[PDB]
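What follows is a set of notes on a single structure, which appears directly below.
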Number of protein chains: 2
Amino acid sequence: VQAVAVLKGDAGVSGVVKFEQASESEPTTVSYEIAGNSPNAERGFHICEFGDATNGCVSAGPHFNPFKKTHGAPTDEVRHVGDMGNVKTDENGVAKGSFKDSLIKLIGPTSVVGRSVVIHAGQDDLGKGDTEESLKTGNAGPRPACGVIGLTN
Amino acid sequence: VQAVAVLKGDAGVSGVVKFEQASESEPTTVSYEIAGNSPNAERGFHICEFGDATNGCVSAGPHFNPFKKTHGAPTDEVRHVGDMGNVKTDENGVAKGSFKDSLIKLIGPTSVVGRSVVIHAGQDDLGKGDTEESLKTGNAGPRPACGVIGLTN
Ligand SMILES: [Cl-]
Ligand SMILES: [Cl-]
Ligand SMILES: [Cu+2]
Ligand SMILES: [Cu+2]
Ligand SMILES: [Zn+2]
Ligand SMILES: [Zn+2]
């Protein structure tokens, strides 16, 4: 199965996020290319519960967390499903990369199809911040761009 | 279950399409509000197979047609699942309305979540055109706006 999200906003940030999962049990390969970020920085990259763009990136809601856990790093046992960590940006402010994740799926009851991918203005502290905000958003700040995850060929 | 699609493009047409379905067997209520169309006209309103916006509204692909039938009116027995007919525009070019459909669903294997809603520049002949193009698109012309159907609260 294949999915795609086109990140857009009015803050100059934009990109594309592709998703690939053969079967439910197999991890999903996430591939991204996002431009217009701050150069040489780490930016929060998350999947939110709703694919609702009626009010900018805010209507996407909280991080997808069907199991009601706290915010963590993608390598953590305790993390939200939509916790993909931080993406690195180069000297030109472009973040290009790829990775696999076993909690993010395009098939089954926890499918992210129809939900939103969000890129942050700030760095995700990965839940290690000494605040309770850290346990929900990683204190990653504003959402300059987002896109609904749709199905593709 | 509730879904929503925000129609956007560079042709001045835009709007919102809401979807509501309680259970699989029950019809889905489609509610829309689209502005920027030609005034006092009928415009093709369809759901396409892919929620892919990487290339404007073109990457949405053909009308959703999992049962491989020809293009028809929503009241036809032979029609594509994404065949919602034409929406009427007023003297100000706004199309506002609502309706229920039993083939369009937000639940099950034919779910439209993650697919695209498209508004046309022209009128859907409803498959009655004397061309084979009529049997696929209804000859509705260009796609000025489209949006991915995402999940919402
Ligand atoms: Cl977020
Ligand atoms: Cl079409
Ligand atoms: Cu976030
Ligand atoms: Cu069409
Ligand atoms: Zn999180
Ligand atoms: Zn059709």
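Per Swiss-Prot, chain B residues shown: 2-154, in order.
Keep in mind that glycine also has a Cβ here, set from the backbone N, Cα and C atoms.
Marked as Zn(2+) 2 binding site by Swiss-Prot: B:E43. What Swiss-Prot lists as Zn(2+) 1 binding site is B:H64, B:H72, B:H81, B:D84. Record note (Swiss-Prot) on the mutagenesis of B:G123 to K: Does not enable copper chaperone-independent activation. Per Swiss-Prot, mutagenesis B:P143 to A or S is noted as: Enables copper chaperone-independent activation; when associated with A-145 or with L-145. According to Swiss-Prot, the substrate binding site annotation covers B:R144. B:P145 to A or L appears in Swiss-Prot as a published mutagenesis result, with the remark: Enables copper chaperone-independent activation; when associated with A-143 or with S-143.
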Cα separation, B:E43 (Zn(2+) 2 binding site) to B:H64 (Zn(2+) 1 binding site) (Å, whole number):
18
DSSP-derived structure type at B:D84 (Zn(2+) 1 binding site), helix or strand or else coil:
strand
Where the residue listed as 'substrate binding site' and B:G123 (mutagenesis position) are concerned, what is their Cα separation in Å, rounded?
9
Counting across all protein chains present, how many other Cβ atoms fall within 10 Å of the Cβ of B:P143 (mutagenesis position)?
13
Among all chains shown, work out which of the binding-site residues B:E43, B:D84 has the most CB atoms within 10 A of its CB.
B:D84
Cβ distance under 8 Å to B:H81 (Zn(2+) 1 binding site), same chain, sequence separation 6 or more: which residues?
B:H47, B:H64, B:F65, B:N66, B:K70, B:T71, B:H72, B:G73
Distance from B:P145 (mutagenesis position) back to B:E43 (Zn(2+) 2 binding site), taken between C-alpha atoms, in Å:
14
Of B:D84, B:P143, B:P145, which is closest to B:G123 (mutagenesis position) if I measure between C-alpha atoms? They're all recorded positions.
B:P143
What is the interatomic distance between the Cα atoms of B:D84 (Zn(2+) 1 binding site) and B:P143 (mutagenesis position), given in whole Å?
16
Just name the winner among B:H64, B:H72 (the binding-site residues) by count of other CB atoms within 10 A of its CB.
B:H72
Going along the chain, which residues six or more apart from B:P145 (mutagenesis position) have their CB under 8 A from its CB?
B:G10, B:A12, B:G13, B:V14, B:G37, B:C58, B:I120, B:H121, B:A122
